[PDB]
Amino acid sequence: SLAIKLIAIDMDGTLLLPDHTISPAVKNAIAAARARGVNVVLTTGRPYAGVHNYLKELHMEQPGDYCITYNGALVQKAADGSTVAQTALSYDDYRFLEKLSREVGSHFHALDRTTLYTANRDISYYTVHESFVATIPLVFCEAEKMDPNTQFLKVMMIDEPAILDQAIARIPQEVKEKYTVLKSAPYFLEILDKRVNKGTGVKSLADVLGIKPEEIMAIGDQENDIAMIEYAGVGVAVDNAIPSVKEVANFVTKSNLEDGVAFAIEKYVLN
Ligand SMILES: [Cl-]
Ligand SMILES: [Mg+2]
C-alpha cells in the first residue's frame, strides 16, 4: 500500500455544515494533515467567489496550495486564484442549453469567472441562493443579448426538486452524452464541457504534482462526486450521501453533521 499524499474534498454537504461553516473538528483535522505535508484540495461546483474565503480560513495560501472550482472546469492556485487549467463551454453550447432549459421547464443560469447570469425574468429562488451563498454578483441579461465572447465555465438548470427532476426526465440521452450533466443537490444540475468533471480535475492536479491515484483520497456526497470517488485510491462517501455514491465508495464515514470529513482524515491519514 502507499500513504495518502492528496485529499480532495467536496464543500456543500461534505466539508460544510448546513449553515455553511466548517466545524472546529474538521478545521483541526485539515490543519493536522497539512502540517504533515499532505495536500488538501477543495473540489467543488462552486465558483471561486464561493471558495476564496474558505481557502483563507483554512490557511491555504502557500505556493503549493490549489483548488478545483466550477466542477473541474477550472483548476487554480489557491494563493492568488490564478489559472492552472481551464475548459469552457462555447457560446453555441450556451445557446443550445439555455433553449433546452426552456423546453424542459427548468430555470437556468450561467457562470463565467466573475459573474452569475440569468435570462429568467421570474428569477428562481435557487439563482438568488447561488448569488447570496456563493457570494457571486447576479446580472439579468436576455439570452440573445449575452456577449458571445463570455467565457462560460459552467451552466446550471436549477429549480424546486420536483420541477428539476421532471426536467431531467425530459432531457434526451444525446445531451447527457454530449456534455457533463450531473446533479450536485436535489435542486442543482451542473452542466459543463464533456472533457471536464471533478475526476478530471483531481487527475490533472495529481499529474502536475507527481501523485498516483493510489495516494489520493476523495470525499463527497452527490452525483457530481462519483467520478472522483471512483478515480481515487480511497473513495469516501459521507453518511448523508445519495445511495449511488455510497455504492462506489471504499468507506462510508459519518454525516457532515457528525464531522465525517474529520473521521475520514483520522482513519486514512492521521492514524
Ligand atoms: Cl459541488
Ligand atoms: Mg456536495
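Residue positions begin at 1 at the first shown residue.
Here the Cβ of each residue, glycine as well, is placed from N, Cα and C on the backbone.
Per Swiss-Prot, the features are as follows:
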MUTAGEN   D10 to A (Swiss-Prot position 9)  Loss of the phosphatase activity
ACT_SITE  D10  active site, nucleophile
BINDING   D10, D12, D221  Mg(2+) binding site
BINDING   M11, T44, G45, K198, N224  phosphate binding site
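Long-range Cβ neighbours of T44 (phosphate binding site) (same chain, at least 6 residues apart, Cβ-Cβ under 8 Å): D10, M11, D12, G50, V51, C67, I68, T69, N71.
For ligand 2, the neighbouring binding-site residues among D12, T44, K198, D221, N224 are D12, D221, by Cβ distance under 6 Å. Neighbour density around each Cβ, counted as other Cβ atoms within 10 Å, peaks among the recorded positions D10, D221 at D10.
According to its DSSP assignment, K198 (phosphate binding site) is helical. Surrounding the centroid of the Cβ atoms of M11, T44, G45, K198, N224, where the record places phosphate, the chain contributes additional residues within 8 Å, namely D10, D12, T43, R46, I68, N71, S184, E190, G220, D225. Within 8 Å of the centroid of the Cβ atoms of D10, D12, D221, where the record puts Mg(2+), the same chain has further Cβ atoms from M11, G13, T14, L15, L16, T44, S184, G220, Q222, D225, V238, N256. Cβ neighbours within 10 Å of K198 (phosphate binding site), excluding its own Cβ and spanning all shown chains: 28.
Between the CA atoms of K198 (phosphate binding site) and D221 (Mg(2+) binding site) there is a gap of 13 Å. Between the CA atoms of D221 (Mg(2+) binding site) and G45 (phosphate binding site) there is a gap of 12 Å. Cβ environment of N224 (phosphate binding site): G45, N71, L182, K183, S184, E190, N197, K198 lie under 8 Å away, each six or more residues apart in the same chain. Between the binding-site residues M11, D12, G45, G45 has the most other Cβ atoms inside 10 Å of its own Cβ, all protein chains included.
Pairwise Cα distances among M11, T44, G45, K198, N224, which the record gives as the binders of phosphate, peak at 12 Å.
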